[PDB]
Amino acid sequence: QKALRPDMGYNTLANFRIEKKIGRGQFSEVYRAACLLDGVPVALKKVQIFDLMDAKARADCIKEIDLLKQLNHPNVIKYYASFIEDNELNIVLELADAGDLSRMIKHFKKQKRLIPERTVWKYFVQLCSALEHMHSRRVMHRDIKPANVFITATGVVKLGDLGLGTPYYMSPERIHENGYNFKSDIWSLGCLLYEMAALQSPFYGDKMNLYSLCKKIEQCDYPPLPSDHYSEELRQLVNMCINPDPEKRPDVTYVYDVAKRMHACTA
Ligand SMILES: CN(C)CCCNS(=O)(=O)c1cccc(Nc2nc(OCC3CCCCC3)c3[nH]cnc3n2)c1
């Protein structure tokens, strides 16, 4: 406990008491922390740009989180502040109480119980409005994975803003190094919906090889879903969002539209 300056709000580590290390970080170190000013709890990602990032990388790296600031939407986590302290770069964002979707898929795979299509839309639909908002404002969520989709005790899904520029869901464009574009978010969004209904990524196997993995991705050879429990509309939707050719994947809005229609049907 050091001199807490209340005039800097959430812009100093001196106004937060770190509770626990709630984050898994090869590149990060998130913490469940509590503020000493208004007591609101928050998460605190401790990025290690220190020397691991060149000045040119740092500049744009901070330029993007400033854009992350430019987004308010219930289904995406909010950016409360960011600052350099200890030469680390600390980012404080909203904490989600309940837990992680990645931590829940293994939960259902643990109980050998599938996820009914009724709920898959209950969560997916929120995740599309969220992404639609980022795409609405030309923001590109660069790492959509189950380990970045958290739910609140209420049940709202908070999308986790990360970024750059093995990732969980690799893109066809990124294998060829063609470039990450808006429809590359449609890719991971597709594979994600697949993972909720199949309890595991689309392109996988006991091999664990790196070569065969993408030769499948550009080919699009994934194990079809069980039509007994998942509608044709679902199985088809994800089949479109992972078409290797980006230009043949749907706009973010269309995915949101389809997700909306069937959320009503499935309730
Ligand atoms: C096992 N359980 C019963 C223990 C109780 C558990 N309670 S808990 O303490 O509040 C708890 C535990 C875990 C998650 C969360 N919610 C959360 N976690 C984040 O970091 C996750 C990390 C960051 C990216 C890569 C890997 C995942 C967030 N980052 C931004 N917002 C976040 N919100 C809360």
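What you see of chain A is 19-183, 199-300, where the numbers are those given in Swiss-Prot.
Cβ atoms here come from the backbone N, Cα and C positions, even for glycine.
As recorded in Swiss-Prot:
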type	residues	note
ACT_SITE	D161	active site, proton acceptor
BINDING	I40, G41, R42, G43, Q44, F45, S46, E47, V48, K63	ATP binding site
MUTAGEN	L31 to A	Significant decrease in catalytic activity; when associated with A-28
MUTAGEN	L132 to W	Does not affect interaction with NEK9
MUTAGEN	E280 to V or R	Does not affect interaction with NLRP3
MUTAGEN	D290 to R	Does not affect interaction with NLRP3
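For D161 (active site, proton acceptor), the nearest neighbour among the listed recorded positions (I40, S46, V48, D290), judged by C-alpha distance, is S46. A Cα-Cα distance of 20 Å separates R42 (ATP binding site) from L31 (mutagenesis position). Checking the recorded positions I40, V48, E280 against ligand 1 with a 6 Å cutoff on the Cβ atom leaves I40, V48, in sequence order. In the three-state DSSP scheme, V48 (ATP binding site) is classed as coil. The Cα of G183 and the Cα of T199, which border 15 unmodelled residues, are 15 Å apart. It is 13 Å from the Cα atom of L31 (mutagenesis position) to that of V48 (ATP binding site). Sequence-distant contacts of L132 (mutagenesis position), defined by Cβ-Cβ distance under 8 angstroms and a gap of at least six in the same chain, are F126, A230, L232, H262.
Of all the recorded positions listed (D161, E280, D290), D161 sits in the most crowded Cβ setting, with the most other Cβ atoms within 10 Å. By the criterion of other Cβ atoms within 10 Å of the residue's own Cβ, the least surrounded of the recorded positions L31, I40, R42, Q44, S46 is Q44. Between the alpha carbons (Cα) of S46 (ATP binding site) and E280 (mutagenesis position) lies a span of roughly 34 Å. Within 10 Å of the C-beta of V48 (ATP binding site) there are 20 other C-beta atoms, taking all protein chains into account.
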